[PDB]
Amino acid sequence: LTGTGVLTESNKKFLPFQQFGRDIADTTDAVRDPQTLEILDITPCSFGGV
Amino acid sequence: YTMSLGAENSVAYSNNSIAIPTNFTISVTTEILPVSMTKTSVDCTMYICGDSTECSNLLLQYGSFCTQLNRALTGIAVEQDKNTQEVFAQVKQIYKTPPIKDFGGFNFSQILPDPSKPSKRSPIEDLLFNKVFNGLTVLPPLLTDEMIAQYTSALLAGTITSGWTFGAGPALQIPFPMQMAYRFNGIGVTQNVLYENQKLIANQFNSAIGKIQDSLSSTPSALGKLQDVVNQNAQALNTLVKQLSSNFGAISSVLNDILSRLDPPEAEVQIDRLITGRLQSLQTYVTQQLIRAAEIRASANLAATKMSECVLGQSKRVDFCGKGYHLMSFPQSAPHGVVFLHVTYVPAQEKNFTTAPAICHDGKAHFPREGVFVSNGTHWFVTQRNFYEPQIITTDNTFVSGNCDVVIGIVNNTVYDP
Amino acid sequence: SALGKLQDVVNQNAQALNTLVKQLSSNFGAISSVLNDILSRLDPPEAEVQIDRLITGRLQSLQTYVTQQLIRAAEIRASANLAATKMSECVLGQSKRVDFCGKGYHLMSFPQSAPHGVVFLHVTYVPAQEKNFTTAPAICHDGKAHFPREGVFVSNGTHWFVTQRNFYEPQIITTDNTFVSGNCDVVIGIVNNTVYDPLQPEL
Amino acid sequence: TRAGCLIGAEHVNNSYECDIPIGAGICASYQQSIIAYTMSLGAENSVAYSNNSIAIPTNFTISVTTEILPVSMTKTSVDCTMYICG
Ligand SMILES: *[C@@H]1O[C@H](CO)[C@@H](O[C@@H]2O[C@H](CO)[C@@H](O)[C@H](O)[C@H]2NC(C)=O)[C@H](O)[C@H]1NC(C)=O
Ligand SMILES: *[C@@H]1O[C@H](CO)[C@@H](O[C@@H]2O[C@H](CO)[C@@H](O)[C@H](O)[C@H]2NC(C)=O)[C@H](O)[C@H]1NC(C)=O
Ligand SMILES: *[C@@H]1O[C@H](CO)[C@@H](O[C@@H]2O[C@H](CO)[C@@H](O)[C@H](O)[C@H]2NC(C)=O)[C@H](O)[C@H]1NC(C)=O
Ligand SMILES: *[C@@H]1O[C@H](CO)[C@@H](O[C@@H]2O[C@H](CO)[C@@H](O)[C@H](O)[C@H]2NC(C)=O)[C@H](O)[C@H]1NC(C)=O
Ligand SMILES: *[C@@H]1O[C@H](CO)[C@@H](O[C@@H]2O[C@H](CO)[C@@H](O)[C@H](O)[C@H]2NC(C)=O)[C@H](O)[C@H]1NC(C)=O
Ligand SMILES: *[C@@H]1O[C@H](CO)[C@@H](O[C@@H]2O[C@H](CO)[C@@H](O)[C@H](O)[C@H]2NC(C)=O)[C@H](O)[C@H]1NC(C)=O
Ligand SMILES: *[C@@H]1O[C@H](CO)[C@@H](O)[C@H](O)[C@H]1NC(C)=O
Ligand SMILES: *[C@@H]1O[C@H](CO)[C@@H](O)[C@H](O)[C@H]1NC(C)=O
Ligand SMILES: *[C@@H]1O[C@H](CO)[C@@H](O)[C@H](O)[C@H]1NC(C)=O
Ligand SMILES: *[C@@H]1O[C@H](CO)[C@@H](O)[C@H](O)[C@H]1NC(C)=O
Ligand SMILES: *[C@@H]1O[C@H](CO)[C@@H](O)[C@H](O)[C@H]1NC(C)=O
Ligand SMILES: *[C@@H]1O[C@H](CO)[C@@H](O)[C@H](O)[C@H]1NC(C)=O
């Protein structure tokens, strides 16, 4: 499952069978690291008007 | 069932009978108005194309559509600060109440800022405040809640210590119960009524205003009017975002899957298909946001005039500053809006009296100078029409016009000559 | 930036018009924005696809223009409604509405014509040069409580006078500019003074 | 700032009447460089309130306020057929 952004440690807890999570608008919010199983949050890369 | 329109009632109408209130009550009405809405904006290019370069370049074939959309949302965002400023910034200076809050028995601690709290909001404002990413962004307001609270505080301090003069001119001090006396004369009730009932009035006021804090804690649907604004905008935003998952006839909603799965000369057809779909949904969002903005502006305009006429003055407009005879108002800050506490005089405990349009006296017709002529069953008195307070009929509270052969329903009495 | 408010209306409409016209140069996916080049360059059975493509694009941009023009028209109508009521109440009368006919106590207004709008010159009375005075809600006199008939009771430090509240103009307190209601044991903050009786000098 | 990252303006501890608004209580203006500050809401003032004191104006002034309102806009119209198809 693809995406782009900044990966940080998550404080969320996934159930043992869950691989990634989604927010209210059904957008990927977090993923599980498939090798060590830590949960990583995905934040957007900053952008905005200048 | 068939709904009832109101209680069954009848007025005891008679050609020679009037009812006059003998005791009044004071109540506080809470009126909530939205002033502004969340300054949501989204750029057309990132919303539609994300990080797909061929989409970004293809989108230029739609000319200025993105410019028009970006401009319309920018215009709304600016308007929202204009709406806030024209409602709360009614003052020239920030006024504060004195350390010694002696207002003649009138307790305003519920509406004045609470110095023990870091937010320095009033006990009532606390309830008003406590109860209420892919190309999109939300910009902060110019005036933060703290600054709105400061303007509101200035308005209360002005209203309490200088009446309406801080609005029309410099803030000139006046004893609180004395400006209340002015406010009573302003509704056709002579000021002596207040001074002989100052303790009663202060107690009715203190209770009526204290009840606002209690009522708002037990009624979830008290601030629904401001919540509805938040909900409509939240739904519009969430709908706009979920709509990106719609494919509009394309093989996939995701540009990154079609550009990598489907050869470019055909992928462009599906990219263009997605752009038309997404551009249309964005146009729909902006159009509704402009219409919604107009509704908020109209409310902000109402709040602005209402503050000037209800808070920085005493309107004479019926049911404009709440139901009853308007005395004064005290604004409170709320998220995305303003709440007015309207203090009104309400007639009560009326009694039936017999009346006459004039008194006949040695051939002359005497009309009341300011009040009405009433009879208690044995004697004629003249009273103000908004509060029973009988006076002997004299030549100083009546005037003569014409004679006893002209007025219909004229009665014979004695007019005292001092 | 005095008349910017009327200029902003002109500018928004000028931009909407100019945008609508420049938008015709947009091709919306067609090989050319110009109908005359596609009808002469491309065989009819296919040219119709590009003609239809341009129509959808141009029809959409026109629909967008009209929609915004209707919304903008509503804003202007609301302003016109305000101007209409404001003229009736500020020019053809004297409103009592605070900050409606400008800041201060409204006296009168004089309208002036402007391109696409109206300008009101509001003439207002503004209090100034105030002084501190001591007050009382009533004057106590031989047991009766006297309230001001129209103004307020003030003291200059040695004598009590009655003044209109919007302009200092002291009068001796007399029975003709006060009225009696109740007595000295009821009013809070009542002060002792002498109320002049205009009849006493003769009787 | 809360609004965003402001580069080139200096931060000062003096509040001023606003000029060019930024957001979140911050405004900027030009002094001899561009500054950013928390905006002032109005002048500091207090009313000399007392239970037995009133202020009464002794001299008045008269002023004229100019209020501008739009009434109408250019009556622009376009026919759909000629606009689209020429
Ligand atoms: C104004 O009203 C407030 C209540 O809203 C009064 O504060 C209370 O004072 C009593 C003591 O008499 C305390 O036991 C309560 O806990 C206080 N309540 C709150 C919410 O603080 C206040 O004293 C009144 N002030 C005046 C001048 O009457
Ligand atoms: C006018 O109405 C008020 C109530 O609004 C009366 O005051 C109350 O009198 C009762 C005794 O009958 C007391 O228990 C209440 O505590 C009083 N309330 C307040 C706020 O003071 C008042 O007596 C009535 N006056 C007249 C002339 O009828
Ligand atoms: C109408 O009002 C008058 C004046 O108050 C009442 O007459 C007085 O009644 C009291 C007894 O309650 C006597 O002590 C006074 O001497 C009477 N005054 C006069 C001038 O007679 C009269 O009773 C009231 N009428 C009704 C129907 O209530
Ligand atoms: C008020 O007083 C006048 C007298 O000043 C009364 O006038 C009488 O009217 C009747 C007709 O109804 C005549 O027949 C009498 O001759 C008139 N009297 C005099 C002295 O001229 C008048 O009726 C009285 N009105 C009421 C309601 O009592
Ligand atoms: C309050 O006003 C009174 C009346 O104007 C002042 O008393 C007068 O003072 C003048 C001198 O300036 C005398 O010529 C008058 O004869 C005085 N009139 C009376 C009735 O005494 C009084 O001085 C003023 N008080 C203050 C504190 O200014
Ligand atoms: C106004 O004048 C009255 C007298 O007409 C004063 O009444 C006195 O009040 C005190 C209590 O403070 C009593 O001990 C006296 O016996 C009362 N005098 C009389 C003659 O009854 C009243 O105090 C005066 N008020 C002011 C502010 O001076
Ligand atoms: C990844 O390899 C480590 C060995 O270093 C192993 O302990 C771990 O369980 C492996 N992770 C998964 C998901 O199999
Ligand atoms: C006046 O009298 C009528 C009877 O004709 C009665 O129905 C009405 O309630 C009375 N009104 C008051 C205020 O006493
Ligand atoms: C009221 O009507 C009665 C007739 O029922 C009449 O006798 C009386 O004079 C009238 N009073 C007035 C003030 O019109
Ligand atoms: C009234 O007196 C106070 C001092 O308590 C002073 O600050 C205020 O400026 C005075 N007002 C006028 C109008 O002289
Ligand atoms: C004002 O307050 C003082 C107490 O500081 C009191 O003695 C005086 O009588 C009060 N005056 C009025 C009009 O309330
Ligand atoms: C503002 O005041 C603080 C001390 O509270 C000081 O450390 C800071 O340098 C000052 N900033 C400016 C721009 O003067």
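Note that chain C carries Swiss-Prot numbering, so the residues on display, from first to last, are 943-1145.
Cβ coordinates are placed from backbone N, Cα and C, and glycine is handled just like the others.
As written in Swiss-Prot, here are the features:
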type    : residues     : note
VARIANT : C:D950 to N  : In strain: Delta/B.1.617.2, Mu/B.1.621
VARIANT : C:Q954 to H  : In strain: Omicron/BA.1, Omicron/BA.2, Omicron/BA.2.12.1, Omicron/BA.2.75, Omicron/BA.4, Omicron/BA.5, Omicron/BQ.1.1, Omicron/XBB.1.5, Omicron/EG.5.1
VARIANT : C:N969 to K  : In strain: Omicron/BA.1, Omicron/BA.2, Omicron/BA.2.12.1, Omicron/BA.2.75, Omicron/BA.4, Omicron/BA.5, Omicron/BQ.1.1, Omicron/XBB.1.5, Omicron/EG.5.1
VARIANT : C:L981 to F  : In strain: Omicron/BA.1
VARIANT : C:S982 to A  : In strain: Alpha/B.1.1.7
VARIANT : C:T1027 to I : In strain: Gamma/P.1
VARIANT : C:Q1071 to H : In strain: Kappa/B.1.617.1
VARIANT : C:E1092 to K : In strain: Theta/P.3
VARIANT : C:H1101 to Y : In strain: Theta/P.3
VARIANT : C:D1118 to H : In strain: Alpha/B.1.1.7
Quiz item: At the Cα level, what's the spacing in Å between C:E1092 (variant position) and C:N969 (variant position), rounded?
Solution: 76
Exercise. Can you see whether DSSP assigns C:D950 (variant position) to helix, strand or coil?
Key: helix
Quiz item: Three states by DSSP: which one describes C:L981 (variant position)?
Solution: helix
Exercise. Write out which of the listed variant positions, namely C:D950, C:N969, C:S982, C:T1027, lie with a C-beta under 8 A from a C-beta of chain B, sequence order kept, or 'none'.
Key: C:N969
Quiz item: Would you say which of the variant positions C:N969, C:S982 has the most Cβ atoms within 10 Å of its own Cβ?
Solution: C:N969
Practice problem: Report, in sequence order, every one of the variant positions (C:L981, C:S982, C:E1092, C:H1101, C:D1118) having a CB within less than 8 angstroms of a CB belonging to chain D; if no such residue exists, report 'none'. | Solution: none
Practice problem: Among C:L981, C:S982, C:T1027, C:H1101, C:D1118, these being the variant positions, pick the one whose CA is nearest to that of C:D950 (variant position). | Solution: C:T1027
Practice problem: Can you figure out which of C:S982, C:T1027, C:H1101, C:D1118 (the variant positions) comes closest in space to C:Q954 (variant position), comparing Cα atoms? | Solution: C:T1027
Self-check item: Inter-residue Cα distance where the pair is C:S982 (variant position) and C:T1027 (variant position), in Å
Solution: 59
Quiz prompt | Neighbour count (Cβ, 10 Å) for C:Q954 (variant position) | solution = 18
Quiz item: What is the nearest of the variant positions C:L981, C:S982, C:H1101 to C:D1118 (variant position), using the Cα of each?
Solution: C:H1101
Quiz item: Counting only residues 6+ apart in the same chain, whose Cβ is under 8 Å from the Cβ of C:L981 (variant position)?
Solution: C:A989, C:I993
